[PDB]
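Supplied in structure tokens, the structure appears directly below.
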Amino acid sequence: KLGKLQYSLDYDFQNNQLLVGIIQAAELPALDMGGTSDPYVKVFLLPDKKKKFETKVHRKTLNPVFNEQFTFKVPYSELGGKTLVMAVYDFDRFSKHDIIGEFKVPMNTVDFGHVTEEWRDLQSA
């Protein structure tokens, strides 16, 4: 039971930009003492992997609402072969951050006709 993530996708054909909205997460597991976590979401495209975005950290909550959006420059002919990675991490001051759960979206599964808004269950990373 690794919780769930709500996101959105849209593609800007004019500028060849993928718009990824990180809306919120729910029912996240507690990684810290005191029954909480400090979730933030790392977002990037495979196989590229260098261009990364991170939401703000939302401290001591298992149900963070992020309302953020990131844009990736992706030439359309390259798009179908990409995989969107959205990884929920636990923020921690004193050690390497652990992943709470993550979800991957193959871009060839997406109807890029209109804007799309989805819930997905997180998977172990």
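The numbers used for chain A are those of Swiss-Prot, and the residues that appear cover 141-265, in sequence.
Method of determination (from the header): X-ray crystallography, 2.0 Å.
Heads up, the Cβ atoms here are built off N, Cα and C, so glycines get one too.
Straight from Swiss-Prot, here's the annotation block:
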type	residues	note
BINDING	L171, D172, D230, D232, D238	Ca(2+) 2 binding site
BINDING	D172, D178, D230, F231, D232	Ca(2+) 1 binding site
BINDING	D232, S235, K236, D238	Ca(2+) 3 binding site
DOMAIN	141-260	domain 'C2 1'
MUTAGEN	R233 to Q	Reduces affinity for calcium and results in decreased calcium-dependent neurotransmitter release
MUTAGEN	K236 to Q	No effect on calcium-dependent neurotransmitter release
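Set these features in their place in the structure for me.
Taking a C-beta cut-off of under 8 angstroms and a sequence separation of 6 or more, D172 (Ca(2+) 2 binding site) has the following same-chain neighbours: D178, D230, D232.
Around the Cβ of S235 (Ca(2+) 3 binding site), a 10 Å sphere holds 7 further Cβ atoms from the protein chains shown.
In the three-state DSSP assignment, the secondary structure recorded for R233 (mutagenesis position) is coil. Taking Cβ-Cβ distances under 8 Å and a sequence separation of 6 or more, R233 (mutagenesis position) has no neighbours in its chain.
Of all Cβ atoms in the shown protein chains, 6 besides its own fall within 10 Å of the Cβ of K236 (mutagenesis position).
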Roughly how many Å separate the Cα of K236 (mutagenesis position) from that of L171 (Ca(2+) 2 binding site), to the nearest whole number?
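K236 (mutagenesis position) and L171 (Ca(2+) 2 binding site) have their Cα atoms 13 Å apart.
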Taking the centroid of the Cβ atoms of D172, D178, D230, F231, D232 as the Ca(2+) 1 site, which other residues of that chain lie with their Cβ within 8 Å of it, listed in sequence order?
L171, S177, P179, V197, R199, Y229, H237, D238
Pull the DSSP breakdown for the domain 'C2 1' (141-260) and write it out as helix, strand, coil residue counts.
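Across the domain 'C2 1' (141-260), the residues distribute as 7 helix, 59 strand, 54 coil.
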